[PDB]
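Enquirer: Quick one: the structure is below, questions incoming.
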Amino acid sequence: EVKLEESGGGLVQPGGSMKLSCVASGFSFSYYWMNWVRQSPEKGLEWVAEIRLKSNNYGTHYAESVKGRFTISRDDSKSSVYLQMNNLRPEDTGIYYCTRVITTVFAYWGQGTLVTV
Amino acid sequence: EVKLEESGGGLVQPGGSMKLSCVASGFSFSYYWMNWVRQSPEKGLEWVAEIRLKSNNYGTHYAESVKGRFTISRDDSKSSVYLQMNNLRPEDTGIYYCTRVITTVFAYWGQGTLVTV
Amino acid sequence: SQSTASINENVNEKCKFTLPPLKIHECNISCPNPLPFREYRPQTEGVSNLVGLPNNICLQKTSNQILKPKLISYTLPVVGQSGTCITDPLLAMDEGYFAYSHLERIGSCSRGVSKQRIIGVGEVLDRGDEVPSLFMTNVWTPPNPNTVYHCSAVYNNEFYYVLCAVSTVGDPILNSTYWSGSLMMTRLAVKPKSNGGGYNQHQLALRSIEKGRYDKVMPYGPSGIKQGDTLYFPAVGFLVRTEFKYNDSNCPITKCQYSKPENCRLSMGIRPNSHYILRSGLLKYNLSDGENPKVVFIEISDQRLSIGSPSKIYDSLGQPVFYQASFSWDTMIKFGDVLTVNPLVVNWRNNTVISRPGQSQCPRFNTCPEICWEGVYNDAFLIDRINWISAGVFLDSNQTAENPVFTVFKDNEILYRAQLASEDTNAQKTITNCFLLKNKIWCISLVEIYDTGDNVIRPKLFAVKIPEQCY
Amino acid sequence: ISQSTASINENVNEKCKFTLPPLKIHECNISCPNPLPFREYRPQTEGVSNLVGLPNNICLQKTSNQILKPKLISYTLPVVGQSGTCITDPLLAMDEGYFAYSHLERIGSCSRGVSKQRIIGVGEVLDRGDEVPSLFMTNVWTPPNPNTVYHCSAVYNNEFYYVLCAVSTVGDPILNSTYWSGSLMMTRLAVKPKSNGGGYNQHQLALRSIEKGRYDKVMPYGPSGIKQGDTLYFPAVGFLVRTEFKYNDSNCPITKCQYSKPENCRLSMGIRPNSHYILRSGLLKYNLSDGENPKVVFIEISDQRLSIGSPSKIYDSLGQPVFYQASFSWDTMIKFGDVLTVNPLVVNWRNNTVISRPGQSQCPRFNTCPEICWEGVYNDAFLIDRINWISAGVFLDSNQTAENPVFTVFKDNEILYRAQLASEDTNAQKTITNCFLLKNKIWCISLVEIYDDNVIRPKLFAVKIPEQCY
Amino acid sequence: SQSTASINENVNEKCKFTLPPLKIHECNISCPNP
Amino acid sequence: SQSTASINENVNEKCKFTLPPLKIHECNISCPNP
Amino acid sequence: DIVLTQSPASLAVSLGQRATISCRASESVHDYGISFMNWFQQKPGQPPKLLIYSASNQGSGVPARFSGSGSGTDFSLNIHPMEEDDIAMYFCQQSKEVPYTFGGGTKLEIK
Amino acid sequence: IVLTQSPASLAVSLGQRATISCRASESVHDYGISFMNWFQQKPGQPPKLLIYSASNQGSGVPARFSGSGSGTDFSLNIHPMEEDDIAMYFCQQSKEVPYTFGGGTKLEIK
Ligand SMILES: *[C@@H]1O[C@H](CO[C@@H]2O[C@@H](C)[C@@H](O)[C@@H](O)[C@@H]2O)[C@@H](O[C@@H]2O[C@H](CO)[C@@H](O)[C@H](O)[C@H]2NC(C)=O)[C@H](O)[C@H]1NC(C)=O
Ligand SMILES: *[C@@H]1O[C@H](CO[C@@H]2O[C@@H](C)[C@@H](O)[C@@H](O)[C@@H]2O)[C@@H](O[C@@H]2O[C@H](CO)[C@@H](O)[C@H](O)[C@H]2NC(C)=O)[C@H](O)[C@H]1NC(C)=O
Ligand SMILES: *[C@@H]1O[C@H](CO)[C@@H](O[C@@H]2O[C@H](CO)[C@@H](O)[C@H](O)[C@H]2NC(C)=O)[C@H](O)[C@H]1NC(C)=O
Ligand SMILES: *[C@@H]1O[C@H](CO)[C@@H](O[C@@H]2O[C@H](CO)[C@@H](O)[C@H](O)[C@H]2NC(C)=O)[C@H](O)[C@H]1NC(C)=O
Ligand SMILES: *[C@@H]1O[C@H](CO)[C@@H](O[C@@H]2O[C@H](CO)[C@@H](O)[C@H](O)[C@H]2NC(C)=O)[C@H](O)[C@H]1NC(C)=O
Ligand SMILES: *[C@@H]1O[C@H](CO)[C@@H](O[C@@H]2O[C@H](CO)[C@@H](O)[C@H](O)[C@H]2NC(C)=O)[C@H](O)[C@H]1NC(C)=O
Ligand SMILES: *[C@@H]1O[C@H](CO)[C@@H](O[C@@H]2O[C@H](CO)[C@@H](O)[C@H](O)[C@H]2NC(C)=O)[C@H](O)[C@H]1NC(C)=O
Ligand SMILES: *[C@@H]1O[C@H](CO)[C@@H](O[C@@H]2O[C@H](CO)[C@@H](O)[C@H](O)[C@H]2NC(C)=O)[C@H](O)[C@H]1NC(C)=O
Ligand SMILES: *[C@@H]1O[C@H](CO)[C@@H](O[C@@H]2O[C@H](CO)[C@@H](O)[C@H](O)[C@H]2NC(C)=O)[C@H](O)[C@H]1NC(C)=O
Ligand SMILES: *[C@@H]1O[C@H](CO)[C@@H](O[C@@H]2O[C@H](CO)[C@@H](O)[C@H](O)[C@H]2NC(C)=O)[C@H](O)[C@H]1NC(C)=O
Ligand SMILES: *[C@@H]1O[C@H](CO)[C@@H](O[C@@H]2O[C@H](CO)[C@@H](O)[C@H](O)[C@H]2NC(C)=O)[C@H](O)[C@H]1NC(C)=O
Ligand SMILES: *[C@@H]1O[C@H](CO)[C@@H](O[C@@H]2O[C@H](CO)[C@@H](O)[C@H](O)[C@H]2NC(C)=O)[C@H](O)[C@H]1NC(C)=O
Ligand SMILES: *[C@@H]1O[C@H](CO)[C@@H](O[C@@H]2O[C@H](CO)[C@@H](O)[C@H](O)[C@H]2NC(C)=O)[C@H](O)[C@H]1NC(C)=O
Ligand SMILES: *[C@@H]1O[C@H](CO)[C@@H](O)[C@H](O)[C@H]1NC(C)=O
């Protein structure tokens, strides 16, 4: 039973900021890569950011369109993933999903949280 | 062509002696075991004696019925096998065959020499 | 005259002789170096851990003879002598290296006279035809084969650490009340130098052991894992039975006609009234503690608690997986993801298709509490973390230990299998280790086959390729 | 009283003096709980041994049934190399469970390539756990200069494997025999090396005294030889000055061939009609007990079906040495048979009319008419039964080119059964066959040069000889 | 002299050398006399 | 009387058995002294 | 960056009939002997569910009805027979390189 | 090792099968090999090796003759019978020395 639950969504005006938080349970969070993917009817699904393991020195990767504005981080003792979105644009409107990656595959997705800008 | 030719046969009265001689040709005598087998109406084929190689210290084996009376020996330079039969008894009457043994099998037989006692 | 009688008596009492029984747990045995030179090979490629790739496997159920097991050379390819037997094998793998050990006995297999114990390491390499094999590079032997028991190994930083129990009372599991509790660790280089006693074969003393409330702790399982500079060996703790805090109301005696609530507690000892009760866990050895590191015992949590048994912790597809042999009333394969290493918490898989053979007391597929101590170590290595598909060699019979079969399975389904021996061939312990050779999944399975008929009894090493197409 | 006292004192220490040697538990009766079958302890028969003394059961009838089923064990020897290399001049010798193996690794296309390493090593032949006899190499020697070691020949004796090689700074000593120094070298490798063995494991023996008789130079020339007690016999060729060769052309088998001359069978003894040296087969005898730095003695082969010196092998089979000679001459029928005498070497060549070997434009397969050629490959044969004279080996089932290696079992006038090792269009050359017992069954290991990478690479086939044709 | 004879007889009779069976833990090893 | 006492001592100090060194195939067994 | 094209944009398949969805990559997604091509099924109001991974691996909780194939730059999802519960947007994913990318999705409906 | 052959004397029509059985008092098997040989002797001639090691065909021996058996149970099978098969047939044990022969079976034609 793998559960990923996103929170922190809502309506934030352009130029503002939001912090999303994914709480994970039912698995050994500290050993898996976590990713954020966002959905918007205009584009379909697109990858936003990846955060690697402590053993990978918490390396991060970002989509070109959010690089420099978003920060992705982890707090393993709380089994959680955070996405800090600064300088939000209307372009960021969509459903943000928390995902767990197993051997490079996005096997698990949370329910998703709506972000409107 | 492999040939074994027995000689030294003839008529000898009981208590006497005879020496049989097998001349070997057509093969590398010094590498093969040689045996004597006797044949009679009463016993059919009866094994008499075996002589092993120089590398076996010319070890000998005899049937109990001739053991202690017969001596088997070789001369490799002369390619020959000899059987010295002492203290002959009527029991020894029959045909004495010279045989060559290849991997435990009596593959080659001479014509045989008749011994009458 | 009396002095004559005295002399005659002294002669008869002292001149006539018998000898004491020999005790080899004290006597040393020294054999010729089992491997003075490494087998010559022209620098070929090795294998990697089965981590990070979504490899293609057949994951459909099929009746096809899809698996085609190969038989490969023995880890230490020397001619066994007639009359000997090789028993109690170990095989561990990590990062292209393996650790291997066995006990060589004269006479009977299980209760004979040991002449030597082999502990060594080597490389897992492509033998030349895209089939992996085990090449021994470094073999160490203890000076006394009758004192080394229940070894486990962990690879770390070009050394392969082997943790063994030391006993002058025989098998620590059976004579647990007289066991000293002493442990030893051997550090073998996996890339030996031309010289250097402290590099190629270094022996460590374990002076400080943190047992918590356990009376004794020991390694108990083929292999462990590393996390950074910390080694975790499979282990069992010995707790005094009377100090065991357990509620009989939590024994799953539902859906049973012949059960008693006490069975889950009594069954955790070797014997119903044994002094010690055995608990599965890990022994932690931190290589950065200092000059003389300590060994710390970590007890396993009580979710589906059962008897401590040979166990294994291995790193597969990104996360440690714990396996505990089914040596008690619950015969279903007991393994799963490790949620926490310290304390050890395991998310046991609800597997209903793989089960060990036993006696009529606790037969294959028995899931009802009973008092027994019996089973075999038949592990399963995870090969697919998304579908939780694992593979290993299991015996395929109910009340016997025979018919070893390589099986690939899911919690509630067996997908495919192949026999490694005839239907009636006896077999005991099996150890499965999977890895990637040229990015394909191969599993090497050591199987203790007891083909009495002829030659010398040895484990056989099978190399099984996991198929990609179900055709 | 004191004399009686002394008598008793002496009596007891003299009578109960009972020191004794260590007990051999392995040559004793051990009885344990849950015991294994005792059977009988008879060491050195339990592993791989020579085919000597047993009337083994093999199929002796002709069949079309696929009863031979070769196992590929090429992974047992260091012939994997890399895609950039080619392996030439392979050697494989076997005796009493041990083997010697050698090859030269050249960079690029080997015919015109550059030597990187000449490898000579030894090891054991055994069941390594896969139920197929495999080669386990542990002792490897490499020369300081791979371009000087040629035509090596190996003989096993007393836990060492003696390898006699030619030393040449003028290249292949046969092709440039007029400039060859004639110097030989002897390498002695332990089959069971010791740690820190030093000279025990690898020793160089100088050969400073060569008894050539009337020959100018002599050379080892053949995969392996035999041992007779303290004396090793290596296959060899002597280099005689052509003008010294005594031969009567009237004894040339020109009968029933209208396309030949009485001269052809004499001229063909060289590697060309005007070769300075003429080559004749024989043995190089090395006596290990003939003092220190013992001499090498060349024994020429008698003039029965005389042909050009060629790679030859002398081996012990079923109680007697058997000599094999490759045919690089016009006499292309397989030439092998019992050794009647070792010194002088006299061979009772078998009248084999079914086995031959491919040639090129002049001396093609099954040719028996004298011609001028120097062509052919070494396609060995090993005797597996003396009563029916059954031999086994890998031959190239071809006419004009060297291709299609097939493992077959045969009699002088019949081929009983076969298994193809490679497809018809697969090129192949030198094949070496060594048969032995494993678990009392006859196995043969064939080392075959097979073309792949566009290089030739040796492959080893372990073939079990079947009891019955089913 | 009776006493001297008695001792020599006792030694000759009892001081024999044979090889007893060797017991190792629970295995019986029975070897021939040296 | 010392001559007689000597005989007694000579038997037990000079005539005694200890187990031999042992071998298992090509492997030596080396035990502590009693 | 590797980009994917899915086609056709939408399907209409009768129940019991075969439904095929194709993907083409601008660059091979093959590496390590593995084609890093995944498929996801997204039903309205739900997150994407892994349907197929590594080109052909069926995935967890996925019926025999779904299978896939392909290599290099040419992949497809094969649904047969289609059921009434297969009405979803099917997304094609590239997972060989960073950034990770998805196709625009193919919406599969019934007729 | 004592060998008993049967029937002591056979009368076989031409073209028909004949079997000569041999009973060993003790197994002649070792090294995976049954050490049982057969010899054929015709009037005016020495014994000819007919079969060896129970089943090996023999040197110059036609398929008309075959052998089988293991342990203590051996037989010589002749089929079809020919006129040139009138001979005395001997069963031989070669496992150990002394080597022994059976009584000898005489086969004639009817
Ligand atoms: C081997 O045993 C299985 C399982 O038997 C059941 O579980 C045991 C622990 C024990 O409680 C048995 O008495 C049970 O019957 C046998 O498979 C079962 O067969 C029965 C019909 O006889 C069927 O109703 C069950 O559903 C089957 N269960 C499973 C898991 O398959 C199997 O036949 C036995 N095989 C042999 C050779 O004995
Ligand atoms: C390979 O050659 C054999 C033999 O050919 C004959 O002998 C040669 C040395 C040479 O002189 C040839 O010109 C001869 O023809 C071929 O087998 C013969 O085939 C003929 C029928 O054409 C038959 O009459 C012979 O008896 C056969 N002889 C033997 C020994 O079998 C064989 O066919 C050739 N194979 C190939 C692929 O060319
Ligand atoms: C067992 O003991 C024997 C000696 O009784 C050892 O053999 C000797 O080894 C030395 C070298 O250390 C040689 O110089 C001697 O010549 C050898 N003697 C004999 C009779 O072989 C033997 O090596 C020991 N075995 C082990 C495993 O140590
Ligand atoms: C556990 O080990 C002890 C110590 O070796 C064993 O105790 C010995 O038992 C034997 C009988 O088999 C006695 O002759 C010894 O005198 C005992 N020694 C001591 C110090 O007590 C004990 O029997 C073993 N227990 C088990 C179950 O194996
Ligand atoms: C063993 O477990 C049982 C079941 O949980 C415990 O009994 C319960 O105790 C609570 C009070 O803490 C009561 O409210 C429940 O009604 C009891 N249930 C039953 C079925 O009796 C029992 O106390 C536990 N015993 C020990 C020693 O832990
Ligand atoms: C293994 O031991 C090392 C050394 O003691 C531990 O690292 C220290 O951890 C403490 C507590 O967090 C820190 O204050 C120290 O600064 C660390 N020292 C170093 C050199 O990093 C390490 O955490 C232990 N690992 C495990 C699994 O117990
Ligand atoms: C196997 O089934 C058991 C239930 O019988 C599952 O147990 C759950 O374990 C998690 C922790 O991993 C707990 O948070 C839950 O409360 C437990 N549930 C119950 C009902 O006790 C177990 O997780 C299942 N195994 C797997 C791999 O899913
Ligand atoms: C080893 O020898 C001992 C005797 O020294 C055997 O023990 C005896 O077994 C018989 C069986 O009929 C009993 O009647 C005796 O009472 C036992 N003697 C003792 C002292 O217990 C033992 O069984 C033998 N073991 C093996 C494997 O042969
Ligand atoms: C045979 O050996 C001779 C002597 O070494 C070779 O002739 C020499 O070739 C080199 C060039 O490589 C010249 O520099 C020398 O002057 C030549 N010396 C003589 C005496 O001719 C000859 O090439 C070799 N032949 C073959 C086929 O290898
Ligand atoms: C190997 O050399 C030895 C030593 O010369 C030979 O044995 C001696 O041969 C001479 C005759 O030349 C005899 O007079 C000696 O008595 C022999 N020595 C012994 C100990 O018997 C040996 O024969 C040679 N080996 C071969 C195959 O010729
Ligand atoms: C092959 O046939 C030839 C005849 O063409 C046999 O030649 C005999 O060989 C022996 C041994 O060297 C000589 O003593 C004879 O004088 C030769 N006879 C003739 C007529 O030349 C040869 O022996 C046969 N091969 C075999 C193995 O029997
Ligand atoms: C080892 O066991 C064998 C039996 O397998 C013993 O053989 C016996 O030897 C004696 C002569 O001393 C014969 O009288 C017996 O008939 C033989 N037994 C059998 C069954 O044939 C052998 O003596 C034993 N060796 C030791 C050292 O105990
Ligand atoms: C078995 O081998 C060990 C290891 O060599 C021996 O232990 C040594 O004993 C000596 C006694 O004088 C000590 O000085 C050494 O320091 C010990 N070595 C180690 C590593 O501790 C042991 O004595 C041997 N036992 C027997 C019976 O020979
Ligand atoms: C060659 O052989 C023939 C035929 O026997 C003979 O007449 C002639 O004299 C011989 N010549 C020589 C030199 O031997």
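All residue numbers here begin at 1 and follow the chain in the order shown.
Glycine is no exception: its Cβ is also placed from the backbone N, Cα and C atoms.
Below, the features straight out of Swiss-Prot:
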VARIANT   D:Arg118 to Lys (Swiss-Prot position 248)  In strain: Isolate NiV/KHM/CSUR38
VARIANT   D:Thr142 to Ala (Swiss-Prot position 272)  In strain: Isolate NiV/MY/99/VRI-0626
VARIANT   D:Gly197 to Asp (Swiss-Prot position 327)  In strain: Isolate NiV/KHM/CSUR38
VARIANT   D:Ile278 to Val (Swiss-Prot position 408)  In strain: Isolate NiV/KHM/CSUR38
Enquirer: Taking the Cβ of D:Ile278 (variant position) as the reference point, list residues of the same chain whose Cβ is under 8 angstroms away and which are at least six residues distant in sequence.
Expert: D:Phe239, D:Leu240, D:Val241, D:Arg242, D:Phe245, D:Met269, D:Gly270
Enquirer: What's the CA to CA span in angstrom from D:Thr142 (variant position) over to D:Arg118 (variant position)?
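Expert: Cα to Cα, D:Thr142 (variant position) and D:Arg118 (variant position) are separated by 6 Å.
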Enquirer: In sequence order, which same-chain residues at least six apart have a C-beta under 8 angstroms from D:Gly197 (variant position)?
Expert: D:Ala190
Enquirer: Determine the Cβ neighbour count for D:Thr142 (variant position): the number of other Cβ atoms within 10 Å of its Cβ.
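Expert: Taking all protein chains shown, D:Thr142 (variant position) has 13 Cβ neighbours within 10 Å.
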Enquirer: Do any residues at least six apart in sequence from D:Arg118 (variant position), in the same chain, have a Cβ closer than 8 Å to its Cβ, and if so which, in order?
Expert: D:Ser102, D:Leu104, D:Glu105, D:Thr142, D:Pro143, D:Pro146, D:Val149
Enquirer: Between D:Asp452 and D:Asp453 there are 2 residues with no coordinates. Please give the Cα separation in whole Å.
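Expert: With 2 residues missing, D:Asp452 and D:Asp453 have Cα atoms 6 Å apart.
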Enquirer: Work out the three-state DSSP category of D:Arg118 (variant position).
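Expert: Going by the DSSP assignment, D:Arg118 (variant position) falls within a strand, counted as strand.
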